[PDB]
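Below is one structure, written out as structure tokens; the observations come after it.
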Amino acid sequence: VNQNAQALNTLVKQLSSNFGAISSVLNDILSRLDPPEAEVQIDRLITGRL
Amino acid sequence: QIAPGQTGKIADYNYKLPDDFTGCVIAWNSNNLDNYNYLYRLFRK
């Protein structure tokens, strides 16, 4: 029970990690940057989450 | 401003290139060849 619940906690905690993007929040990257540069930041959160 | 995925008065309201434009951009001066006929747009909805 502990190992499944610690694994599911680490999995959600990893949304809020930056992976070298300029924010962990996908709405910061969307609202702050324009599409030419925002996509190159989003691919860091995609490849991190993935 | 004439490159894929850029912003400014021309590249937003007047003529825009996709972030996945496949191709090349070329320009040369025409001061000695071409004045007010050259219209461009300031604003858009």
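The residue numbers of chain B are those assigned by Swiss-Prot, with the residues present covering 409-442, 448-458 sequentially.
Structure determined by electron microscopy, 3.6 Å.
From the backbone N, Cα and C atoms, a Cβ is placed for every residue, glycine too.
Among the natural variants in Swiss-Prot is B:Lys417 to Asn, noted as: In strain: Beta/B.1.351, Omicron/BA.1, Omicron/BA.2, Omicron/BA.2.12.1, Omicron/BA.2.75, Omicron/BA.4, Omicron/BA.5, Omicron/BQ.1.1, Omicron/XBB.1.5, Omicron/EG.5.1; May enhance affinity to human ACE2 receptor. Record note (Swiss-Prot) on the natural variant B:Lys417 to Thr: In strain: Gamma/P.1. Quoted from Swiss-Prot, the note on natural variant B:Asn440 to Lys is: In strain: Omicron/BA.1, Omicron/BA.2, Omicron/BA.2.12.1, Omicron/BA.2.75, Omicron/BA.4, Omicron/BA.5, Omicron/BQ.1.1, Omicron/XBB.1.5, Omicron/EG.5.1. Under the heading of mutagenesis, Swiss-Prot lists B:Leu452 to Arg and annotates it as follows: Increased resistance to neutralizing antibodies. Decreases HLA binding to NF9 epitope. Increased binding affinity to human ACE2. Natural variation at this site is recorded by Swiss-Prot as B:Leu452 to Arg, annotated: In strain: Delta/B.1.617.2, Epsilon/B.1.427/B.1.429, Kappa/B.1.617.1, Lambda/C.37, 19B/501Y, Omicron/BA.4, Omicron/BA.5, Omicron/BQ.1.1; Contributes to cellular immunity evasion and increases infectivity. Per Swiss-Prot, natural variant B:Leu452 to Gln is noted as: In strain: Omicron/BA.2.12.1. Per Swiss-Prot, mutagenesis B:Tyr453 to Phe is noted as: Decreased HLA binding to NF9 epitope. Increased binding affinity to human ACE2. Quoted from Swiss-Prot for the published natural variant B:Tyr453 to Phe: In strain: B.1.1.298. Quoted from Swiss-Prot, the note attached to the natural variant B:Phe456 to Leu states: In strain: Omicron/EG.5.1.
Around B:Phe456 (variant position), the same-chain residues at least 6 positions away in sequence with a Cβ under 8 Å from its Cβ are B:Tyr421. The distance from the Cα of B:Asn440 (variant position) to the Cα of B:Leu452 (mutagenesis position) comes to 19 Å.
Across the structure, B:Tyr453 (mutagenesis position) and B:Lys417 (variant position) are spaced 9 Å apart at their Cα atoms. Between the alpha carbons (Cα) of B:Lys417 (variant position) and B:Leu452 (mutagenesis position) lies a span of roughly 13 Å.
Under a cutoff of 8 A between CB atoms, and with a sequence separation of 6+ in the same chain, B:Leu452 (mutagenesis position) has no neighbours. If you draw a 10 Å sphere around the CB of B:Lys417 (variant position), it holds 13 other CB atoms from the protein chains shown. Counted within 10 Å of its Cβ, the other Cβ atoms near B:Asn440 (variant position) come to 5, all protein chains included.
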